[PDB]
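Novice: Questions regarding the structure given below will be posed in turn.
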Amino acid sequence: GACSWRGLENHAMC
Amino acid sequence: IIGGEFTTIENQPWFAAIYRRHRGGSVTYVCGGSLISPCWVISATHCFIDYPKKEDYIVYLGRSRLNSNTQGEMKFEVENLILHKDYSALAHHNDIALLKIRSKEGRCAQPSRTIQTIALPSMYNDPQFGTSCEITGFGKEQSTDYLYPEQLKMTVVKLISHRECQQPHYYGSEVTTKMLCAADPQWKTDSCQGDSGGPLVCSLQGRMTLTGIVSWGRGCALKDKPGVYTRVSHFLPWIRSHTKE
């Protein structure tokens, strides 16, 4: 998923 | 980093390891960064946007391993966390951030064998497409991995023209002129989750230069889906003004 990509590190939804 | 090789901090001594302390006391790795002056680390805004509080963060320099101490390392608090006001968001615009670092003793970085600064590029001066550059980080070694590697990694990717990256079967309108694409010709090596904020370094007229900052990409080491990097040479005035804060 998107939460496993570069760009979403340290994100609330992830 | 997908593929590539294990390394130590002597081979990228500007590399900064950035962690966040949680409510409860636990500490987790956030992102990489690059030391551009004794008091300043540059990274990506997306790493911090959901938790913009400076007190949450810990920065290490001279660190070769994710969860153990490296001899000679230095630990810092974040005195100021500066995010780009024009950030927007997968294809992040203006994905650039500054961290002013200060130790518990009130000092900045002290250069050593394992701690050095990296030079910024000249304005709007980037290597030609096809140039080999290096990327460094503690990010995933496989897209499907749960854990981060314990040891620092680096690899080499080649710069892709904006013309090529703009193609529909690449990234289309998602990639702007303030971004740089880079990939392996066989798509076999790439940055990945957890490498964000870290350095893309190219030799620009003999000198090592911070060309890019790991920003985004669809998946990792996938055909027609390069890594996307913030184009540092297009942000020099922003860096110049904000490092006086």
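Residues displayed in chain B correspond, in order, to Swiss-Prot positions 179-267, 270-425.
Positions of Cβ are set from backbone N, Cα and C atoms, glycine also.
Heads up, here are the entries from Swiss-Prot:
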ACT_SITE  B:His224  active site, charge relay system
ACT_SITE  B:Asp275  active site, charge relay system
ACT_SITE  B:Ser376  active site, charge relay system
MUTAGEN   B:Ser323 to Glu  Abolishes phosphorylation, proadhesive function and ability to induce chemotactic response; when associated with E-158
Novice: Taking 10 A as the limit, how many CB atoms besides its own sit near the CB of B:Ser323 (mutagenesis position)?
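Specialist: A count of 15.
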Novice: For a quick check of packing: other C-beta atoms within 10 Å of the C-beta of B:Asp275 (active site, charge relay system), how many?
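Specialist: I count 29 other Cβ atoms within 10 Å of it.
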Novice: Quick one: 2 residues missing from B:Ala267 to B:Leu270, so how many Å between their CAs?
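Specialist: In this entry the gap's Cα endpoints measure 6 Å apart.
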Novice: So among the active-site residues B:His224, B:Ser376, who's got the most Cβ atoms within 10 Å?
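Specialist: Answer by Cβ density within 10 Å: B:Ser376.
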Novice: For B:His224 (active site, charge relay system), identify the closest of the recorded positions B:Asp275, B:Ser323, B:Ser376, judging by Cα separation.
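Specialist: Closest by Cα distance to B:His224 (active site, charge relay system) among the recorded positions B:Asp275, B:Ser323, B:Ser376: B:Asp275.
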Novice: In the three-state scheme derived from DSSP, which category covers B:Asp275 (active site, charge relay system)?
Specialist: coil
Novice: For the C-alpha pair, I'd like the distance in angstrom between B:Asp275 (active site, charge relay system) and B:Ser376 (active site, charge relay system), rounded off.
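Specialist: Cα-Cα distance, B:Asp275 (active site, charge relay system) to B:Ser376 (active site, charge relay system): 10 Å.
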Novice: I need the CA-to-CA distance for B:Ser376 (active site, charge relay system) versus B:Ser323 (mutagenesis position), whole Å please.
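Specialist: That separation, Cα to Cα, works out to 14 Å.
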